[PDB]
Every structure is written in structure tokens, then in C-alpha cells.
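Novice: Structure incoming, see below.
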Amino acid sequence: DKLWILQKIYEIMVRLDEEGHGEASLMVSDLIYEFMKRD
Amino acid sequence: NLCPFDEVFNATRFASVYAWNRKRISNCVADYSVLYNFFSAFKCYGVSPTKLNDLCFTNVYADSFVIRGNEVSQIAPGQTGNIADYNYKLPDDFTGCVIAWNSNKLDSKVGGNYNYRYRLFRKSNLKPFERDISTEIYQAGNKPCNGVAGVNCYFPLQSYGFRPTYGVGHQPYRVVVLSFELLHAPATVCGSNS
């Protein structure tokens, strides 16, 4: 399923923001967009 | 009776892109030729700003919001991306002007400016000039979310969290979109050389 790896990616985005890595959080955000834009 | 372009470009607060602001401008005269300096970066997809001073329109709409620097290229006709699809969408036949400028010193904050957000999840693309300000939990899987974020149940908006130390591609940019509407009605917005 795509749901597990999506959740893990989403959790990395959240963790990066909580630890002050905001810029890197935005780059992971872009990956979420591109991933869900697929089939 | 001059058009209030100063309240648009030089405004203190700017909206988030998901809740982009629209200011209807009418019943006034404006000098579009001075808009080459109204720091900036602008592109008109219809006639030049000089020819805009010769034309009149029923209403002029000014849309304004903040996004990342690397997302400004999405504020153009025929573009796709996170912003174009889910936040602010221009039609393929857009013939107005797009103006954007770096706003790092105003919209970034040490520790992060969490006021500005964008929509990351949506069940379909936006139609041109559609606005979506809903905050329903996006259900990515088949289990219900019951109105609370959790596994595969994501709050649909994400913050940019702008910080002064971001790379220029990730710094905030204030964007102003001018669209020119000609209805079957008195054209009450004219240029300088009209």
C-alpha cells in the first residue's frame, strides 16, 4: 500500500519542523505533493 | 480619484495563498505605465502596461498572497504544481499581469513565521480563480478520521514557517495578480493616456 510510506514521509516532515529544520521540512512537503499526484 | 494601488502593493499584511485576498478596484484612474516600479518582478500576459494606459475596463481585480520564491513560476497560465493545483489557479487564457517581490525582511521571523500556510492535500484541482479555505481533515486512506488528525488523516494546510536564513528559493515572496475585466457595462477603470 502507498499509505504506510506516505505516513512515514509525512512524519518526517512534521519531525523536521518540530526540530527547527523548517527548510528541509518544505522539501519533504514537495515530495508529498509529487507522490500523491501519481497513480 | 486615483486608483488605490498603493493599498494593494504597499500593504502591511498579506494573506496566505490558500486564503488569497481579492480587492476589486473600480471608479478611478490609474497610471499603469508606472507599474514597472510599483524591487519587483512583473510579467504581463496580455498587452504591455503602456497599452493598459490607453484602455479602459469595467473592473480590475487585484489578488495578493505570499508563497515561496520557487513557487512564483506557478502563478502563470498553464502551470501545475502544489500552488497552481490546490491554492491559486490562473486560466490558460490569462491576459493580465503577475507581480512578485522578495519579502524576506517582512514575512520571515527568527524561530519561524507560522502565519502563512498553503494547502497540501485536495481531492481535485482548483478551477481558475477558485478559492478554498476549508480545513476538513483529509482522509488519505479508507478509515474515517472523525474530525481529528492522525495516521493517514492529515490536516490539509501546512505552514511555510519562514525563517530569515532560508535559501532564496524558499524565502517568502509577496505576489500581486492584476486581471482586467471588460463587461457590457461602463468601463470605470481607465489608464493615464486614455
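Just so you know, the numbers here start at 1 and follow the chain as drawn.
Recorded method is X-ray crystallography, 2.2 Å.
Backbone N, Cα and C atoms are what each Cβ position is placed from, and that goes for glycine too.
According to Swiss-Prot, the record shows the following:
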type    : residues                              : note
MUTAGEN : B:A140 to V (Swiss-Prot position 475) : Increased resistance to neutralizing antibodies
MUTAGEN : B:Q158 to N (Swiss-Prot position 493) : Reduced host ACE2-binding affinity in vitro
MUTAGEN : B:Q158 to Y (Swiss-Prot position 493) : Reduced host ACE2-binding affinity in vitro
VARIANT : B:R13 to T (Swiss-Prot position 346)  : In strain: Omicron/BQ.1.1, Omicron/XBB.1.5, Omicron/EG.5.1
VARIANT : B:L35 to I (Swiss-Prot position 368)  : In strain: Omicron/XBB.1.5, Omicron/EG.5.1
VARIANT : B:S40 to F (Swiss-Prot position 375)  : In strain: Omicron/BA.1, Omicron/BA.2, Omicron/BA.2.12.1, Omicron/BA.2.75, Omicron/BA.4, Omicron/BA.5, Omicron/BQ.1.1, Omicron/XBB.1.5, Omicron/EG.5.1
VARIANT : B:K109 to T (Swiss-Prot position 444) : In strain: Omicron/BQ.1.1
VARIANT : B:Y118 to F (Swiss-Prot position 453) : In strain: B.1.1.298
VARIANT : B:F155 to S (Swiss-Prot position 490) : In strain: Lambda/C.37, Omicron/BQ.1.1, Omicron/XBB.1.5, Omicron/EG.5.1
VARIANT : B:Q158 to R (Swiss-Prot position 493) : In strain: Omicron/BA.1, Omicron/BA.2, Omicron/BA.2.12.1
VARIANT : B:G161 to S (Swiss-Prot position 496) : In strain: Omicron/BA.1
Novice: Would you count the other C-beta atoms found within 10 angstroms of the C-beta of B:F155 (variant position) for me?
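Specialist: Around B:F155 (variant position), other Cβ atoms within 10 Å: 15.
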Novice: What kind of secondary structure is B:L35 (variant position) part of, going by DSSP in three states?
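Specialist: In three-state terms, B:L35 (variant position) counts as helix.
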Novice: Return the residues near B:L35 (variant position) by Cβ distance under 8 Å, restricted to its own chain and a separation of at least 6 in sequence.
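Specialist: Once residues fewer than 6 apart are set aside, B:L35 (variant position) is near B:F5, B:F42, B:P49, B:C97, B:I99.
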Novice: Round to the nearest Å and tell me the distance between the Cα atoms flanking the 2-residue gap, namely B:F38 and B:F39.
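Specialist: End-to-end across the missing region, Cα to Cα: 8 Å.
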Novice: Pop the Cα-Cα gap between B:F155 (variant position) and B:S40 (variant position) into the table, whole Å please.
Specialist: 34
Novice: Nearest to B:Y118 (variant position) by Cα, among B:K109, B:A140, B:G161 (recorded positions)?
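Specialist: That would be B:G161, nearest by Cα distance.
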Novice: Check each of B:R13, B:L35, B:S40, B:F155, B:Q158, B:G161 (the recorded positions) against chain A and write down, in sequence order, those whose C-beta lies under 8 A from a C-beta there; write 'none' if there are none.
Specialist: B:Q158, B:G161
Novice: Using C-alpha positions only, work out which of the recorded positions B:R13, B:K109, B:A140, B:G161 is nearest to B:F155 (variant position).
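Specialist: Comparing Cα positions, the candidate nearest B:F155 (variant position) turns out to be B:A140.
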Novice: Tell me which residues of the chain lie with their Cβ under 8 angstroms from that of B:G161 (variant position), as long as they are six or more apart in sequence?
Specialist: B:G112, B:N113, B:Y114
Novice: Can you name the residues of this chain that are 6 or more positions from B:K109 (variant position) yet have a C-beta less than 8 Å from its C-beta?
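Specialist: The answer is B:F162, B:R163, B:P164.
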Novice: Just counting, how many other CB atoms are there within 10 A of the CB of B:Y118 (variant position)?
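Specialist: For B:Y118 (variant position), the count of other Cβ atoms within 10 Å is 26.
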Novice: Please report the three-state DSSP label of B:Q158 (mutagenesis position).
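Specialist: Once the DSSP labels are grouped into three classes, B:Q158 (mutagenesis position) ends up as strand.
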